[PDB]
Amino acid sequence: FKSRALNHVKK
Amino acid sequence: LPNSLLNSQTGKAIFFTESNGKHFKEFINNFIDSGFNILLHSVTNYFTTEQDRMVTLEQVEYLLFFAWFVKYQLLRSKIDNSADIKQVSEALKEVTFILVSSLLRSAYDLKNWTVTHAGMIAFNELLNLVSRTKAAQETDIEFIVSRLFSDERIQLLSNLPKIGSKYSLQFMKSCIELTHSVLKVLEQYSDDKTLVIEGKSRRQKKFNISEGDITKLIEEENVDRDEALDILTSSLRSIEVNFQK
Amino acid sequence: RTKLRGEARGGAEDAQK
Amino acid sequence: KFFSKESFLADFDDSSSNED
Amino acid sequence: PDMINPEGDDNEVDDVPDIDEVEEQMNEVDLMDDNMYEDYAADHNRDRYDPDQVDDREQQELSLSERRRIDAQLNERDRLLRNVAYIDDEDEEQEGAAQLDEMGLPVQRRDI
Amino acid sequence: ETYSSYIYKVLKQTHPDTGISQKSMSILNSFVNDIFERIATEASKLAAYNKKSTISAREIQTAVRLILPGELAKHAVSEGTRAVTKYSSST
Amino acid sequence: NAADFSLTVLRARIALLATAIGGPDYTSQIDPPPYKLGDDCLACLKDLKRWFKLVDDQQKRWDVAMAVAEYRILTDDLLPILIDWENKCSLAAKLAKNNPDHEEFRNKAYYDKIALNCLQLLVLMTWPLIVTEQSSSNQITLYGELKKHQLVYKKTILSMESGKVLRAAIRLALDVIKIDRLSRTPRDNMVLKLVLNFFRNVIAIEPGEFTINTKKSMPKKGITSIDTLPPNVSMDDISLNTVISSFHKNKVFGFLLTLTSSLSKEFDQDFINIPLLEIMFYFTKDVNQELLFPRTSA
Amino acid sequence: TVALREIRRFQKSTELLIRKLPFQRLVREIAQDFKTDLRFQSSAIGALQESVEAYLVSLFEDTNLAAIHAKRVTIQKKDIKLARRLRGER
Amino acid sequence: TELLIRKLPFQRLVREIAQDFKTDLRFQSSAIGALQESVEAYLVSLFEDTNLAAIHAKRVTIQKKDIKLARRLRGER
Amino acid sequence: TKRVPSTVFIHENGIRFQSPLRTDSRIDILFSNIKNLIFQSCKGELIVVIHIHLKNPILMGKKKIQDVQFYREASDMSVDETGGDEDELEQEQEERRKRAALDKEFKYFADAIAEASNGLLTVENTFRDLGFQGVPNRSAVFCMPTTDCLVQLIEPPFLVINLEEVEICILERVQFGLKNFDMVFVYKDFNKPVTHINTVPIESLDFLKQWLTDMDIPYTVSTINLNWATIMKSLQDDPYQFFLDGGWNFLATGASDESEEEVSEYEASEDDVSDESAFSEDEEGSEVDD
Amino acid sequence: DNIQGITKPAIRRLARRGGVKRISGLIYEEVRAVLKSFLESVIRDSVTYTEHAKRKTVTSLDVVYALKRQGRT
Amino acid sequence: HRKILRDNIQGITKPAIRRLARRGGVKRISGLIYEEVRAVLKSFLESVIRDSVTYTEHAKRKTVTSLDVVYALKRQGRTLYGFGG
Amino acid sequence: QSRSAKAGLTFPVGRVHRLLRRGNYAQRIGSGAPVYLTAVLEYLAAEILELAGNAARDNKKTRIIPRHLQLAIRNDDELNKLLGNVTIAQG
């Protein structure tokens, strides 16, 4: 499986 | 890895309050004025033997700790003249030079890019500290600028911007600040010409030694001949670089 | 063994050879 | 600026006593 | 085709530390050379210990039980510091703790 | 050099002609102290293993027959048991 | 149906253990209910350590951590035990400083041992969660929810009467520090490493990341939120301002300063050289130095 | 022949190895880290001296064995890493 | 923890070792199982070292000389 | 390019090997050209070999080779992949039986080659029990001291040290605390360069010295590595001028030379006096348990 | 002797948990040699401990103690 | 203009490393082996002096006796003989 | 007649007993165990003395040197089994 991570620090 | 300056946005701001900000400023000031040097010396003692076994986390946190506290002492010395820059003087030893440069080189050759970014930040602040100490006093400064820019590290700092455009914004901003620091510290030697640098020789550099020459160098610089043989070998790889180049 | 050695009977021809 | 450990024990016990 | 060994020949796989092999290619120091007849025989000045710095006197020595206690303490220190996962591997840890049930869970202490 | 004079007594006992040097005697003394340390620590660990509080000669017997090579261990046991039976018969 | 049966018997056993650690002593009538230790309760602490060893470590599972987290062992059992020990020891230290050899603890060694085991569970349960490749699918499934439970842990540690557990941890450290350097066993320096590791866990806990599955195509609605927060936990509780406030109020800063300044003369530096640097990094990873100098002004 | 005579003299002048006075300065500098106010015994510095010579000579023997194993005369980074590792001293 | 080598050959190996010892002590299966588990652990350690000694020499097949290198670097004779 | 199960032809003057790939490319070696006929057993080995050393090199067409070996894979397969039954025990039975059969097969052929030469070439047998490991060239192989030669027959550098042509076998870098040493054959004639075999284990050394006593070749011990190129060139320039005065005396024999006079008496230390004593054991021997 | 009769796919499964992909022929014989030496050492240590304990049958705890000896730095 | 030798690694001189390597028995060496030997020597002295200063600091003295050093080397398993005790 | 002559060994059984007491290997030690240990020390020291003296006799040196001790350790295989890890020096 392939996953993409999203951070809250990029906001 | 935790979220840090390598991962956060350049516009991210921590909003300290008045009391919390004052307490943090007092704590960091007492940390640098009390035991930044002892802690840094102990860690560069420990990691110089554990260099080939540490995973990326300790390399990143060591380089960020070093760069952050060097930058904070630089900014405090710039703002206020009460603080002493020699409180981060143990940043300028040869062991920390070897550790930071070897971490950056091993990060580049293995194509590891987080430790490359952290070492780029640490090298930029190392050059900033060297520039501040050189501007304060005009010596060991020529020795340390010969030490950092030795080997193939000029080619390393040259080809770091060529590969910058693929990666993130923070890597590219560190490329900006590192190249600006490199050109600012190397434009100071445009007229002074003191650019003797240990270089890597490729083909045969073998020389038939003369023990009369060895003994008269023993009389000259008060040396034992084994380390004079070391000096005689190390003088053969010494080259000079052009700043226009 | 009054000599109290592991190879007291074995050392003579070793020294000879 | 050396920080003493006995001073930290004394400050710990004193701020346990009254806390200011 | 060559058969270097009956037992097996080289796999011919590429070397991952290419930087080290290249820097050995451009730098190699021979031990069997002309300079090996130079490093050994020397003056007697460097084959000395400084009498002023080094103090040689009859001093107090540890007892044997004290030295064995220090040996046990630093063996414990090296074992704690060298092989550590977390702090939870403390003293009087259960050597009979490895009790796995039929369902994989730890076996309950002390039947309901 | 606490154990050295008795090394010298053994050396006179085997034949009085030869004489021991300083450095080799120091090597011999450090050998004897090392072997003493290995017997004594190993028997202390066996006393902890069998939970006894008294050092006996029989755990010394099995400790010598532990760390020494076997053909040398049986000779060490033989001379030792002759010495300890002579000591007990003298009582 | 082996997996869900094993999960529900594991959750039942953690529930029974969490009831067996202690109670709030509703029998006594005090306006704040004082926490009372249960009968044979140190064995329950060793059972939590045994459960976290045998299942979480070798078997590559994280079911025990959430089984503890949903039954509030850190929130309701370990923190009241450590805070009660801290308050009792502070009062006893006051009364012994004014008059020595009066009003002692009855079972001080037992209280120190259960306090040390509670601190061990705090370090073992608030450890930073890293999920690299080739790990078990249980950890990959459970990572986000366990990060949220660690966020609840950090909020509860920093917010429970302004973090008296930090004072308990530094008291467990100065139990070691009062001993002379020559008389300190390596277990005592390992307890010092435990305290420094606890402070690095308190600082180092950050909100998790939002991971999505990219095998299917992204629909027209798209990502609606990337919030990874528990219900009662806000961004203010996690942030560094509360950390600095709770550390200055509980004198964590003076503790770190007095271990940093005499690192070579007083302590065995090889034990605590690395957690001290980790603590300094976990302060300074998210702080810009230009904004710390501000140069109606708001 | 005076040439093979000085070869024989060179055979007499072996076993010097690492030099005594730089080793004394280096072990003093190493001892400054653990405790600044320290003093040494000359037999202690000598014992450290030949312990380091014995360890490093055994290390070069193991590194040479690893290098000859690798179809190769020279020694590597990885040769000395293998030679140090398979003694179990990690 | 699978006991790969067959149990009755190991039980008669221990009888053979008792035969050349001429020790005439008996054996239950607990000590034999502990011996076999310890042998499996020592052999998997030796074969892992033989793996990485072989791939140090840029081969995927372990050999006679990898075994000699493992014994000599371990120092066992 | 590809090896095939070929055949070998005995003639009364020359051994013949015709390649079934190409008839024109074949090897013809005279029986008078044979210097040595070595037969090696397969015990502790994967293949079984007969080596032939020549006094006059033979050219293949582009380069002169010195010695030719005929080999046979005795085992069924060289390397076995990894990943009820009991056919394997009978399998190891059949390769021990066929190893004995192939040992007979090459021993009879060695007897045939020895008989066909009519005394000009003799037979020779190797011994594994006296063998010793070491590195010639860049290969650490179990080398093979035999009755007539010292042979090395595994690696494509094949080494045959003729014991009738060697002057001395200097043992070299033999110091204490050292597990390996360097052993160097210097031939009787000085024109060819010396042979050096490195990294021999120390435990064979005395046994190796015993072999040095069997083959009528002396030995000396030098504790330092010797630069053999300059020494051999100085021997090439003036052989008789050096040998007439101190031919072998330039090295230490084995050493003592001048006396060191560093021995000391232990100064005749007396018995220890003023002991601590004060035992106070308070322990009873009682009855010993046995 | 059954040290001749030690089965070979068991050695291949030891090799499977060893991580290797291929096994040579002399590998078998020298693994059986180091088996012989290892059993020699550990059974000698076990019979020393059970001669200390005066029992006619060895125990597994003495084998664990022999492994504590056989483990070295 | 000329580089000075101011480092603690220059106690480990290059012909000392080459003499140790010739005593060990290599035939040719690389370049990074010098500072690898320097790092190995630093690690070994830091370990042995760590045990030795622990010994002599438990002896309530400011000097190091050779008995402390030989027992420190004995604790690592690298036993030395010929120094008394 | 003290304990040393009562055991018949010139190595000191009393000093072995005392240094066993000061080591705190156990709180109780026997009487036959120091006799046994000093007989083992007698056998080992006498054997390595005899081999070292024989090695001195081999090269016709009347005086024993630590090189003869080194020859005694290297030549005997079981002494290399006993003393393989240790190196000896000052020569």
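Note that chain J is numbered according to Swiss-Prot, with residues 691-773, 786-956, 961-996 shown in order.
Technique stated in the header: electron microscopy, 3.7 Å.
Every residue, even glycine, has its Cβ placed from backbone N, Cα and C.
The mutagenesis experiment J:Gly836 to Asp is recorded by Swiss-Prot, whose note states: In cdc68-1; induces a spt phenotype characterized by depletion of many mRNAs. J:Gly836 (mutagenesis position) is surrounded by 24 other CB atoms, counting those within 10 A of its CB over all protein chains shown. DSSP assigns J:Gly836 (mutagenesis position) to a strand segment in the three-state reduction.
When secondary structure is read from DSSP and collapsed to three states, J:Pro920 (mutagenesis position) falls in the coil class. Taking the Cβ of J:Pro920 (mutagenesis position) as centre and 10 Å as the limit, one finds 13 other Cβ atoms among all the protein chains shown. Swiss-Prot documents J:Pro920 to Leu as a published mutagenesis change and attaches the note In spt16-6; induces a spt phenotype characterized by depletion of many mRNAs.
Reported as a whole number, the C-alpha separation between J:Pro920 (mutagenesis position) and J:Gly836 (mutagenesis position) equals 20 Å.
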